[PDB]
Protein chains: 6
Amino acid sequence: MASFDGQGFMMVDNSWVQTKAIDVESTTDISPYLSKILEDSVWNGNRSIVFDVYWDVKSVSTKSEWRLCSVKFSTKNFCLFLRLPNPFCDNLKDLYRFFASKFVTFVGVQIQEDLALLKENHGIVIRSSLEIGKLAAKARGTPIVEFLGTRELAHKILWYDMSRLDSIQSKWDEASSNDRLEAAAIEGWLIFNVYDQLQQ
Amino acid sequence: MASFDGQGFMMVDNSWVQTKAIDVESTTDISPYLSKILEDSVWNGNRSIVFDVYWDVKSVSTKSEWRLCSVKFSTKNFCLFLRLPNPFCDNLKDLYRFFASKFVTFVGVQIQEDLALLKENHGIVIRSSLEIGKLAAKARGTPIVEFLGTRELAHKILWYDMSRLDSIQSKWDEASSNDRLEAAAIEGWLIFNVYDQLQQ
Amino acid sequence: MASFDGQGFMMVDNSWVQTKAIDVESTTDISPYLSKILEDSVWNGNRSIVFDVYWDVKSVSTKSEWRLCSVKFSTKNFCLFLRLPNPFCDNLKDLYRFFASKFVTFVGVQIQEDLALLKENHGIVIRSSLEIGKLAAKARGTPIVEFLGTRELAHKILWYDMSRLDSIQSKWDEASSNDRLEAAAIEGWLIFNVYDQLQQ
Amino acid sequence: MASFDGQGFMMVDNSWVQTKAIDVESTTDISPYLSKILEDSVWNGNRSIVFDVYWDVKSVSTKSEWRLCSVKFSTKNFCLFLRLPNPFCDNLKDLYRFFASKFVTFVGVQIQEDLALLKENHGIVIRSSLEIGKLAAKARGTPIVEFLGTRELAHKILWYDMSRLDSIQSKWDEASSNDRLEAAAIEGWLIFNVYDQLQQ
Amino acid sequence: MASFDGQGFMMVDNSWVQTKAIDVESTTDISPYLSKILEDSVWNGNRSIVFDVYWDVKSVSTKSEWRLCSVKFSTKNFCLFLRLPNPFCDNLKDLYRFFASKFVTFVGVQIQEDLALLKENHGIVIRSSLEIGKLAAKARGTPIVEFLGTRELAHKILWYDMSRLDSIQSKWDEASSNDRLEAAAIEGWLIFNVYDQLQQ
Amino acid sequence: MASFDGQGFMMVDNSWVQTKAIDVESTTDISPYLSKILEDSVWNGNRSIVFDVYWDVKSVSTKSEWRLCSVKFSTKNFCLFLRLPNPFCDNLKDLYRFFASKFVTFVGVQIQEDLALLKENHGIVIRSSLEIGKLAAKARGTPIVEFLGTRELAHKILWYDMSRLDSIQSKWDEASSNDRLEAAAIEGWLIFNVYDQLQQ
């Protein structure tokens with residue numbers, strides 16, 4: 001299959017996240033990596049995929065223009081990181097089709113504005129999504145969690161140690177590429193566990 | 001009246017689902033098949049028709065264009081699969097009229113975005129629809145049910161065996177067309193039983 | 001007054017419903033027939049008028065165009081059927097005035113999309129409508145009733161026999177124009193009774 | 001002052017409604033009549049004015065065009081009826097300014113669509129309005145009344161006799177100008193009393 | 001600092017309200033007067049400022065154009081009345097900046113439509129507003145309070161004497177400009193006390 | 001790291017707040033200063049960053065144009081003030097990226113209109129915001145708190161002394177730039193504490 005041969009990281013409960021970052025381009029086939037994510041979601045994930053999307057902004061002095069520059073998919077064992085070109089290449093069809101799948105649910109934190117931007121700027125549609133803060137808010141009856149970011153939401157639901165995460169993110173500008181990737185992988189693993197808890 | 005002479009499939013409760021997949025051309029008359037679906041819905045389904053819709057995306061490097069390419073209708077005994085052409089032939093107004101029928105209720109999983117895409121891109125309108133996860137959530141007082149995909153919703157409400165489905169969907173990239181049909185038919189049958197349960 | 005000289009039908013409680021279908025033309029005066037409907041609604045219907053609208057779709061291979069092709073008005077004792085020309089003739093402003101009336105409440109099943117299409121395509125405005133399912137769902141406290149079509153809703157609220165209706169609709173394509181008229185007459189009658197039971 | 005010298009009518013509790021119908025035109029000064037309405041609203045009406053608006057529709061074969069053709073203002077002792085020209089004349093400024101007053105509350109029945117049409121087609125804005133069915137729905141906790149027209153709403157709240165009203169409106173097409181006016185005056189008086197009850 | 005040397009008025013609780021009405025010209029500096037209002041709001045009003053806005057409508061025979069012509073600001077001790085020119089002079093950005101202040105909360109009666117008109121026609125924006133009837137309704141559990149005008153709301157919550165107000169407003173067409181100011185000042189004082197009551 | 005070498009201020013609980021105001025230019029690097037804010041937010045602020053935005057309006061005699069002229073970021077220990085040029089310089093995409101961050105939650109008072117103006121005029125998007133009043137209103141069950149400005153909200157939740165703040169703001173026009181900076185610093189500090197008390 002497709003190997004997630006990038007730098008891995010150990011979480012605070014000893015479990016491991018395998019990573020792969022791909023600079024997608026006209027000739028890159030990401031179907032095997034997406035295939036892996038889905039497989040892991042079906043077997044070991046209760047059909048969830050935690051995701052985040054990252055924007056680049058240009059031409060702010062004129063009329064600011066937002067473009068999706070990368071997306072993260074995290075399952076139980078994997079964290080896939082796709083850096084997207086500008087503009088998209090047609091093979092990214094696969095990504096559009098993936099995001100629209102109902103085989104799974106795309107779990108994210110504060111994603112209201114993202115879903116809008118994805119539609120407006122790229123026509124990317126996510127038919128099966130869950131803004132997990134809203135679900136936590138209802139299920140736990142504690143209204144604050146609707147408004148927390150990834151870390152603080154995870155802290156109110158899981159109370160795991162987040163020392164390493166907090167460390168990397170407090171000095172974000174100085175963090176190496178490997179460090180940035182690690183934080184992303186932790187955030188992924190954290191939200192995966194917030195969902196695991198809310199689904200049972 | 002009309003013959004569902006494609007590959008049939010056996011569900012985990014030993015009931016048989018008959019199938020038919022059609023490539024709608026300008027000279028194809030789908031009216032006999034919709035009649036069979038309607039007739040089965042009326043006598044054996046409490047006037048529900050399970051549906052899903054499938055999209056192809058084109059031209060994402062410039063301005064993506066979504067387009068409806070297949071629809072699936074399921075009742076207790078039948079699964080109908082229509083593959084649609086680009087563009088539509090004029091005789092597909094039969095399908096438009098069918099979707100707008102108040103004789104039945106079109107039941108689907110996570111269809112909010114679909115309904116929107118059907119209007120914007122085709123002016124297909126569904127006057128009688130039910131997004132089943134919403135109803136289930138409200139009736140069973142378990143909020144998470146609203147944000148689940150087909151399989152995971154079906155699991156929380158029926159607890160039937162889904163090994164076969166999971167097996168097919170986990171390795172979707174390498175599944176035969178016959179396998180994919182089976183998955184679709186199973187999902188149809190599952191959603192139907194979900195509805196059967198919430199309607200009494 | 002005007003005469004409902006068309007085919008009458010007996011309901012399952014042995015009460016008679018008179019009908020009239022009209023092919024509205026520029027020379028046709030529908031005012032006596034609306035008058036009769038209105039009159040019956042005031043004396044015998046608690047000022048309810050049950051309605052349904054029917055659409056024709058054209059030009060689906062291109063840019064679909066929806067047009068109101070007929071409307072049905074049902075009271076306790078009458079069912080009026082109006083087939084409408086394309087385009088409307090200018091005397092159809094009598095229908096516009098009627099729909100906008102506050103003398104009555106127009107009762108329909110699953111009419112959200114209908115009201116919208118009536119605005120976009122014709123500027124038909126209904127100032128006093130009731131989506132009967134939404135009201136029943138609230139009153140009876142059975143949330144599913146909001147999403148049922150005409151027959152299935154009537155069943156959960158009335159439990160009258162509906163074998164005749166089911167029989168005609170299950171083989172709709174093979175139903176004579178007289179049979180189809182009867183089915184419409186019955187749905188009207190059924191919905192009138194659902195309203196009757198909820199207004200008291 | 002301005003005299004309400006038109007045909008008056010006795011209600012079923014013996015009280016009297018004085019009327020005036022005015023065909024407003026470029027040279028008509030309606031300020032004294034509006035002044036009267038406001039006076040009566042301040043003294044004897046708890047600062048309410050019941051209103052209704054009447055539309056004419058044109059050019060239905062083409063693109064239907066709605067224009068406000070008349071408006072009714074009812075207080076405790078008065079029913080003012082203004083027939084508006086096409087187009088408005090500039091002196092109707094006074095009416096725009098009146099409708100925007102916060103000295104009072106404009107009470108009406110099913111006015112959601114009207115407020116939209118008034119804004120879209122004339123830029124008429126009503127800053128202090130009350131759709132009285134919604135208020136009755138809350139206060140009385142009986143959800144049906146949100147959807148009733150003028151008469152049936154009045155019947156559920158007041159249980160006065162409405163024989164004469166029902167009579168006129170069942171044979172609306174045959175009713176003399178005086179008859180039509182009378183119904184309007186009763187509806188006014190009825191809603192005034194529905195409000196009187198809900199305000200104490 | 002700035003002198004409110006217009007006609008003062010005595011409220012029914014024997015407290016004195018000082019007034020000032022200004023015709024804002026391009027060389028008028030309203031900043032001293034807004035400062036006084038702010039200062040009084042800060043020390044004696046719990047940072048509330050009562051406001052109303054007044055509209056002139058033009059050109060209704062063709063396409064009506066609404067335009068803001070006066071605003072009133074009230075605190076416990078002061079009532080400021082600004083008559084605005086057509087068009088605005090550039091120095092009215094002071095007023096724009098004042099309305100956008102988060103130092104205070106702009107309290108008004110039935111202001112939903114006003115806020116909309118202020119944006120559409122002037123891009124005046126009020127970041128900190130309170131539609132007081134909404135708050136009152138929610139806090140006192142009496143739904144009707146939301147739909148009341150200034151006087152009638154003030155009556156249901158304070159039960160002060162309003163003979164003077166009622167006297168002036170009932171014969172508004174023949175009230176001196178001094179009388180009209182008094183009415184405005186009184187209304188300001190009433191709404192302020194309404195807020196004083198709901199804020200503790 | 002970067003130095004907050006501007007005028008520091010003591011709060012009413014004897015804790016020090018360091019400040020820095022910057023006149024952002026094309027050559028100015030704000031990244032160290034945002035880094036410091038972020039760092040303090042992670043270690044000492046439960047990942048909250050308190051913010052306020054300030055607008056300049058132009059061309060009011062014509063068609064008003066709103067432009068973001070400065071923004072304030074407050075944590076437990078720092079207050080950062082950024083005055084922004086017109087137009088923005090292209091390196092301000094660092095501010096865009098920062099506002100869009102999910103590492104933190106941006107906490108503000110009455111920010112509905114702000115978020116909207118930030119979108120219409122600049123495409124500034126805040127993916128993780130909290131309107132603190134709306135949260136407090138829900139938690140404390142005191143509905144008025146949703147509509148209060150910064151000081152009055154802080155008063156109902158904290159009851160700290162605010163004489164210094166009130167003193168500066170009551171004579172705002174006569175306040176030195178140093179005084180105005182202090183007021184902004186305090187509001188930040190106050191809101192931080194309101195958040196602190198609601199997150200625990």
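Determination method: X-ray crystallography, 2.9 Å.
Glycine too: its Cβ is placed from the backbone N, Cα and C atoms.
For reference, Swiss-Prot has these:
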- C:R47 to E: Impaired oligomerization (MUTAGEN)
- C:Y54 to S: Normal oligomerization but impaired exoribonuclease activity. Pleiotropic developmental defects including spoon-shaped cotyledons, twisted true leaves and infertile flowers associated with reduced miRNAs and trans-acting siRNA levels (MUTAGEN)
- C:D114 to E: Impaired oligomerization (MUTAGEN)
- C:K119 to E: Normal oligomerization (MUTAGEN)
- C:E187 to A: Normal oligomerization but impaired exoribonuclease activity (MUTAGEN)
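Features per Swiss-Prot, on structure.
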residue : record               : Cβ contacts under 8 Å, 6 or more apart
C:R47   : mutagenesis position : C:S41, C:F103, C:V104, C:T105
C:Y54   : mutagenesis position : C:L68, C:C69, C:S70, C:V71, C:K72
C:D114  : mutagenesis position : C:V53, C:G108
C:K119  : mutagenesis position : C:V125
C:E187  : mutagenesis position : C:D52, C:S74, C:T150, C:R151, C:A154, C:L165
Kindly assign C:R47 (mutagenesis position) to one of the three DSSP-derived states: helix, strand or coil.
coil
Taking each of C:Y54, C:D114, C:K119, C:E187 in turn, which of these mutagenesis positions have a Cβ less than 8 Å away from a Cβ in chain D?
none
Proximal to chain B - mutagenesis positions among C:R47, C:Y54, C:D114, C:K119, CB under 8 Å:
C:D114
In the three-state scheme derived from DSSP, which category covers C:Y54 (mutagenesis position)?
strand
